[PDB]
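After the structure tokens below, expect a handful of questions from me.
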Amino acid sequence: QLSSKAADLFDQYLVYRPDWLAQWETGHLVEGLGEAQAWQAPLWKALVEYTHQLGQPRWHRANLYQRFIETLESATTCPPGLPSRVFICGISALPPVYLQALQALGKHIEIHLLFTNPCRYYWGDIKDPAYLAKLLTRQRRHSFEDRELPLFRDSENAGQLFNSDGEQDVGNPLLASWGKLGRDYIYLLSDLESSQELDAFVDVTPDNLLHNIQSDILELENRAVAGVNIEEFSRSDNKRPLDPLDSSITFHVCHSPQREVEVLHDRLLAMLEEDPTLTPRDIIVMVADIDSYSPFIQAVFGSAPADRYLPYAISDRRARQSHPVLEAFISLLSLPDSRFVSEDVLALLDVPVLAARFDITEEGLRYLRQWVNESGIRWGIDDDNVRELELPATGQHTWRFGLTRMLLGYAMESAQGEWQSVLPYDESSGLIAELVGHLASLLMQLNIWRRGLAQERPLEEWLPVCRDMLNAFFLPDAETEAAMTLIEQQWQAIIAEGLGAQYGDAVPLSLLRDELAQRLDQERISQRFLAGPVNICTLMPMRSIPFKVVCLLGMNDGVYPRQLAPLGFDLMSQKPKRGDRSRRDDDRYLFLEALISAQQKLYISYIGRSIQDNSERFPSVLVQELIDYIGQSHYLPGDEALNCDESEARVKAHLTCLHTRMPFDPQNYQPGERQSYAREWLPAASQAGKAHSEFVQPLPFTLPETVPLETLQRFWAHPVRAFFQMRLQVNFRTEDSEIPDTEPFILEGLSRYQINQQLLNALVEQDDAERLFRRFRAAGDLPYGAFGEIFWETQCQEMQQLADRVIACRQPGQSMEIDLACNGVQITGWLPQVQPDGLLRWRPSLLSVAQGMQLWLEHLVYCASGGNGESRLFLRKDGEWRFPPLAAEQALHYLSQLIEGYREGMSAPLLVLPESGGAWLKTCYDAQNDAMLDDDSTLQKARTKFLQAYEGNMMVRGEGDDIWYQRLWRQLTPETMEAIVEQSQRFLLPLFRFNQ
Amino acid sequence: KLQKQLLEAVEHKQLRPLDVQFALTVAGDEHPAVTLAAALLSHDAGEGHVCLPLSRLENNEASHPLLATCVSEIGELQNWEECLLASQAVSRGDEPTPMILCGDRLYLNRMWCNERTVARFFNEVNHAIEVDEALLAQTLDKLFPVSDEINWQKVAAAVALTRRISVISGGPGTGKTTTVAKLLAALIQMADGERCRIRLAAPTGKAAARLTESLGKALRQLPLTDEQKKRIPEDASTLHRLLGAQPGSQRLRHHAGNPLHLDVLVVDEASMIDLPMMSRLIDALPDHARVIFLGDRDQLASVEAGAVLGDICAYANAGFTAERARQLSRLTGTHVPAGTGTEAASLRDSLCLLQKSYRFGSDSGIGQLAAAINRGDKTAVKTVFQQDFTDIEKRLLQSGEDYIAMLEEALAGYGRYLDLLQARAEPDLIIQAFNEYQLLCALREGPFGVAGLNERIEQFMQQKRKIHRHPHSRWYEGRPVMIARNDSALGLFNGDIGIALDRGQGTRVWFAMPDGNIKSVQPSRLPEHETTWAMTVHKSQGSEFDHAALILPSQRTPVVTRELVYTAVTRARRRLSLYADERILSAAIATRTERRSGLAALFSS
Amino acid sequence: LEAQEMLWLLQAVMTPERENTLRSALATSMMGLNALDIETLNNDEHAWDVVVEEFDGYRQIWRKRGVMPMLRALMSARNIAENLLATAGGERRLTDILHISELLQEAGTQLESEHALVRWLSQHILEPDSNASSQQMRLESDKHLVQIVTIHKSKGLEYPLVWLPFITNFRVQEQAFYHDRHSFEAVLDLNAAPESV
Amino acid sequence: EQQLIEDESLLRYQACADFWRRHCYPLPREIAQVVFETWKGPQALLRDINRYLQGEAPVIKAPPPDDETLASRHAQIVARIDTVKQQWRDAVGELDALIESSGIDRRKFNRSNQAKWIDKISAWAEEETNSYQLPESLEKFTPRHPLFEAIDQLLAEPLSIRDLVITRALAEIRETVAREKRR
Amino acid sequence: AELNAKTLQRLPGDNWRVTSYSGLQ
DNA sequence: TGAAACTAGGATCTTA
DNA sequence: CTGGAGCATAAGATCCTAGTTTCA
């Protein structure tokens, strides 16, 4: 970075100040200069000595120009090879060395130089009083006569010219504040000796506001009223009148850039509608930075329909022809520092070029995604890559571990067991397994190249690495050849300059990769600049094309002028001179030339108030000064004699128009002038359509005669969800959860629920848990080592406590068949593992009313089908659900109630909330008198218990946060609360009546 | 080491990346004998085989100096048993180790457990069911009024109701659906007071639908009592749907601890039932379940690695057991031949076969050549020389001058449907008229394949005035489509054929429902579709055309085999075609391949 | 809910062939179809044909001109932008919909492919950071509202009438991170010394 | 030429999990039990130390010496427990406590509970009735043996690894984050 | 209020391009 | 009555 | 060279008290 900055500074020295280089080539310093000379002069002298020692030619632009000027100052008229004439059109900044060279060459070739100064008279600075008499020369008109700055005797005599400084009395504050580059250029042009200068200054008739401003700039005057004396300050009829229907210059305060471009589009359509022979070629829209405005441009200009479409062409935007393979190659150069996160490697396989090279198709990408998600692949590619980061080599959760798991699962079956402490993966088993072979080929290539790209080699050995990367990882298609050739060209050019400059030492890869990435975004595109559409572009120096409508967008404070602070140790920032160029003066002069080049109408727009916090964000200083000048030199025709300040405030409020925050505001569509063309939002603004009807509708449903028991189980697991995905067959199936970042340190949720379920089902069978613990350890599911052992032993201690109680009340049993006839509706299905004492189920969870419902239904079916026995359930924290044996008539009556609830709930979203309604019913219903209570204190306790069960705490999720309820209602209204508690009381009271 | 040699072999395209990396990850840096054995065994399993005897590995010598690389240490290293069991990657079966060594044949542990389950089912579990001979013969001659000669349908029905597990082979066009209808009628009429959960199943959806409509028509045609007609099975389902296989996971809803609750099962078209599917179905059946399989003995092989029905029906030439031949002679009333000696009573009696073709026999040239293809090539070439029997053709397609004649002949065959399409045909008749002529092919890509043949034939009707296309459209009025992935919501199955014709209410694709109706689907709703002016032989199974036309490739391919030629011959109904060089066709018929399996070793012991 | 809602719309538009994932996005909260209307839609094959054709048109409009014009065509052809405004509590949902649309267009300009955008949206639903861009805008300032503001964000502002309902509330700090009363340092004490507490 | 970043939480979590991966996997079970009951995961550790890790680093009152490790600290605490265990097993079987009106006679059942509690020092948590031999507890209700004060000096200060693990984490995560952003 | 959106009646843009032998080819 | 351990229920857990 | 299948699941903890029961 130091060498690049120093080389840029030295090139700038070469162009701009050759005297310093001529001095430093000898070895002396320069007096009166800032710091950093003490290390910059020996650097330059050593560079000259080194480039002489390399045998490269000594000649350069610092010591060449003097010899060139001396050669052409005294010779024949035509030394051979010279052109007949050469034009310099539209450049308003040239170095003094270049101008000296041009006047030296001008005696031999006729050189036509074309320059657009906005002023007419002489508006430059002055060097010395002995130089002012030299400015008694004169421009010659093309046909008529000669003229210069007006009243040239007493103007030089008066305070127009300062003691040493520039023309302080130019008049026009716009010109004085902005033309900093133009003043230096005109001072350089009038300083030439042999130049023969001529003018062609076409006048502008002051009728419009814009033409008033342009004429004031041209004739170099100042019509702004300040009001030194009170008889001037009171009266206000001396400024020019402004037509209230005149819209040459307008300002548009907006809110957000999307709203800003939406306003601009409508105004351009209005301008095209008003002026008949205006075409979308002649309209330019100039943006402070195009990369942060282009998406909104594309969005609204594409969202315009066919009847209201005017074509756009976003020039000066950075090109991205094959962005995915560009990023793939940059990330592939970033290989040796990568930790190989599985998400990033799958984003690498998202590349179609590389997938086709390693023959994995889009069908196979989904299966690899699911297999990486489930198989436990998170970390570095090998064990060696884990050790290379100086970490403990655990072996598990690596890419090699996952691929070993996949291959071992192809050769194995998962029920057999581990082989080398790797539990095989049961999914990859058939013809789909060759995707694993292709993935392992990918990993072998990536591992070999991350080994190979590590060392530091000279540039001659860095030459073929890019070709090796491209032809080893990518399969060239018809689309990809452009990007691949461009990448090879840029890499070759970098190493070509490095080799031609005779560099010998070692070069690490990160340097070359950073240089390639920094060069790959320096190539803009502007092929479709003025090809016919509306020309969207960013503001660029020395590009002054006269258009009809100039629109400037995004002129907030700080955004424009675009800031570029100098390097600090630059030696032009300390002691500047005349022709020096800096970015602030550059951007100010571009604003001035944008004002001049607009021929018909102007459009300045800036963000007024931030849309988030509704704060205030000010316009740029340039727009503020323009508005101040307009207000200080105009007045509305009504208030002929009000005040200077009152007239200024009136015209400032008249010109600037605010804009609505959101497009469907009827202030947009109210008639007049600020009337949008967006017919799409007109019903939204005028409120011409009905609101949303309630989702609960009475649906026609007829109950069949054969209802399988799994239908009732799936229904009573969750009734509203069963209505959604069973009646009208909508299921809001959410996406898959993404790949976790790291290996499991702790296990929560489903990942431990499955472990507890398998452990409990093994422990009830009185089997040793060591085999299953080894199975999980080889699975890469438990935490590492001692932490895994601790977690396993505490889970063993809890499931042993549960399984003791399960064993103490268990008799071996078998299945049975179910076939009843309840209300004339047959029930089919099976019941698993019913024992002579009845139904036993064990489940590692907390006490849930939905599971109580499940056991109650499964037990009513059994008790209606004979079966004198009890039904028990065993849960965590010594939860329990016991039901006594009943009579057949009672069981059929209760099952009739459940089937009737099913047939109602398939037709309407039956409102049985199992957890919340269960908690409310448990609070209210008393098991002493077996009656429903009514006292207001217990009703209020049940109310707050129901709310605490509906919405949970901040770190538990209540039953409210579910899409099946959010689809029906958002905020729980008390009337629906009364309805749901009535339905839940109707349907859940057998459970709390018979729970013992 | 030898990793670079294996990568060289991979770049020579003689192995697979799976094969090389599986060998590397199972052997590590062990002796190269285990590495090479694992590589060849993985390639053998991936090709379609099951087992790998050692004599294959030291007698192939196809690509590499196996001895010159595998010589590593002391001892005469040709005792490959101990030379491979020394490493940790091969075991005898008592340990959880990938390569297994059971009968001096190395093969994968998954393949080992699947093959052992299949052999245990077909050797020990298949019991004998005893039924009264008098009422059995009463039912047989009530449902089979003909009593003149050896009726293989009578033999098949009798032996299938006799045994718990019964394979019924037979060529396509024999009356297997009729035999199954008689079988179910006999079983329902025999078991009256016992509830019988009859279930029908198939490996693919199109064959399942054909099975449903065929047995529906047949079982309504046979006369039964109303309670018997209640007891008739309602419908069939795809084998994964019956098993309860999850979409992504490899879990089964009908595992060994939860057997499916269905009493008797009919597995239609068990030729493409692969060996893992057979094992997973065997683990899903209860104790009192009886099954009857179907399918050809020598049809095209199973798509997944492992063939089972060919390895079962290889024992058909053994003949019946001596006592069982007398039993069948008692039942059917005629004489059945007996088999010499004895090999295995349970297998040799459980199997049956339908020798006598009844739809088209040897009198048809198609049937005569179909019988000849299973024999040597001399009978086939002699049969096609001798006067061609006026029902089969052959064109010597050798260059483009014959290729254009082939295209002309194809459009001549498609003429009726094409001119009906040009005459604005009605949907049922145009779908019926499309289903008589269909070109076939073996490869997919190239001059001989589905895409290439479709491109050339569509260009030929673009040049000769038959039907036009538009380069923006891709949907010209009259194209054929075949659905690749199954569609459950639309109720249309994989492999079904429809014609996209613009009736006037919008260009909609019309389909042939298996119940006779016509289904119209918007092309925006179609799951997948490919043009099928020529469709592959593997996609042709289960359907029968009226004029087939096979086009063999120019060179020798590993996909063209005697089985493929035979099933492409058997696809047509009344007229056949052929486009093959005689040398290539003779080589294809002569190369009788198989799949290395250990079932033949298990059954003999 | 609007992020998940747009995820369902994008998933349906990507593959309108699949009847289940089309009905899943049709039966949502922002189109506002009744259960009766979904029941009528599941039976009329002509209605399903025209809905699938319309969503195919949306897919073509997306693949031609980006995301936001497809959304705008969806608003203009389903009248949801006006239905949400008519339904109470709807300005908030409409502004959230437009904010998600702006974010989607800004991300889809750089993101080249189509399925990558849907994966991106699901990734941001799973990972909702609290940066500057994706903070919630105000619903409307023309609607005159009772502004609720935190004490810290209120610092520096000017309010006419102020309510402090919960000013007596407090929360005892048990953590031991105290400053020295002599040298004015940051003296963290790892132990639970009650003096430092 | 620099690039700004304010999404530093991913780096902080990666560095904290990296430290917990490097410095707590190679422990044996007898120390890993104590670490686990102090906190379960690196996310919990970062939730403890986040507000001190961000910003300017504070000054820990009475820092542990740099040359001390987790194994040495565990050995020190288990030796300190074993000393009191040895003393109480030596002097068990004597009475020097005045049975007051508020002092029940059945409280000597807690002494037998302590006797059954002393089995092995590999654990870390004592029985809650160890505060019944405290001089402050008994003065409400006579040393006669050194353990009556040894229990006092044992229970005056808590026995934990928290300070050591917090100090090592807060000293190493900062360095890891700084070096990673420098790279 | 009573309100409506103005309608542009003429064609907004012409038919102009700079072709690089692409439309002709 | 004084005391003293013990079972179960309860409440409360921020800020730009 | 190509066959297949849809859906559910989990839920915090630390701690001080009131009240209860037991006991000298």
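Residues displayed in chain A correspond, in order, to Swiss-Prot positions 126-1121.
Method of determination (from the header): electron microscopy, 3.6 Å.
A Cβ is built for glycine as well, from the same backbone N, Cα and C atoms used for every other residue.
Quick paste from Swiss-Prot:
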MUTAGEN   A:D133 to A  Does not act at Chi
MUTAGEN   A:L134 to A  Acts at variant Chi sequences
MUTAGEN   A:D136 to A  Does not act at Chi
MUTAGEN   A:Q137 to A  Acts at variant Chi sequences
MUTAGEN   A:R142 to A  Acts at variant Chi sequences
MUTAGEN   A:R186 to A, C or H  Does not act at Chi
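Locate each feature and note its surroundings.
Using a 10 Å radius centred on the Cβ of A:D133 (mutagenesis position) and all shown protein chains, the other Cβ atoms total 12.
Cβ-based neighbour count (10 Å, all protein chains) for A:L134 (mutagenesis position) stands at 17.
In the three-state DSSP reading, A:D136 (mutagenesis position) counts as helix.
Annotation for A:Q137 (mutagenesis position): spatial neighbours A:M697, criterion Cβ-Cβ under 8 Å with sequence separation of six or more.
If you take the C-beta of A:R142 (mutagenesis position) and look for same-chain residues 6 or more apart in sequence within under 8 angstroms, you find A:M697, A:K702. Secondary structure at A:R142 (mutagenesis position), as computed by DSSP, is coil.
Within the same chain, the residues at least 6 positions away from A:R186 (mutagenesis position) whose Cβ sits under 8 Å from its Cβ are A:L139, A:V140, A:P143, listed in sequence order.
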So if I draw a 10 Å sphere around the Cβ of A:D136 (mutagenesis position), how many other Cβ atoms end up inside it?
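A count of 11.
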